Amino acid sequence: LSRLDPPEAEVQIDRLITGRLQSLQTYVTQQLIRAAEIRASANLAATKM
Amino acid sequence: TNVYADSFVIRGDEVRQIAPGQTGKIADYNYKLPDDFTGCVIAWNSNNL
């Protein structure tokens, strides 16, 4: 944003926003799947207790 | 819903420099268009007028 001619900056900024979003989406999905496994483990732990 | 029209006199190299997203001398110090535009840029040679 402070380095490129503004219309070129706008395009590249949007490309990076999308890239950063994809990193967040990936993280959430992976943590969401892991959370399902952790919940199952917690349920087993609760069962054993 | 709305149409706006800017009617003005410029040089042929200046005609080339006026477009949405087009930066340059005329764009920043004389006649500016945005990086996001809906509309038409229309021009005619006026050597006889």
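Quick note: numbers on chain A are straight from Swiss-Prot, i.e. 981-1029, in order.
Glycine residues also receive a Cβ, built from the backbone N, Cα and C atoms like all the rest.
According to Swiss-Prot, the protein carries these features:
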VARIANT   A:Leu981 to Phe  In strain: Omicron/BA.1
VARIANT   A:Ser982 to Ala  In strain: Alpha/B.1.1.7
VARIANT   A:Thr1027 to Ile  In strain: Gamma/P.1
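Of all the Cβ atoms in the protein chains shown, 4 others lie within 10 Å of the Cβ of A:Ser982 (variant position). The two recorded residues, A:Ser982 (variant position) and A:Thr1027 (variant position), show a Cα separation of 57 Å. Taking CA atoms as the reference points, A:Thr1027 (variant position) and A:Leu981 (variant position) are 54 Å apart. Using a 10 Å radius centred on the Cβ of A:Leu981 (variant position) and all shown protein chains, the other Cβ atoms total 8. A:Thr1027 (variant position): 7 other CB atoms within 10 A of its CB, across all protein chains.
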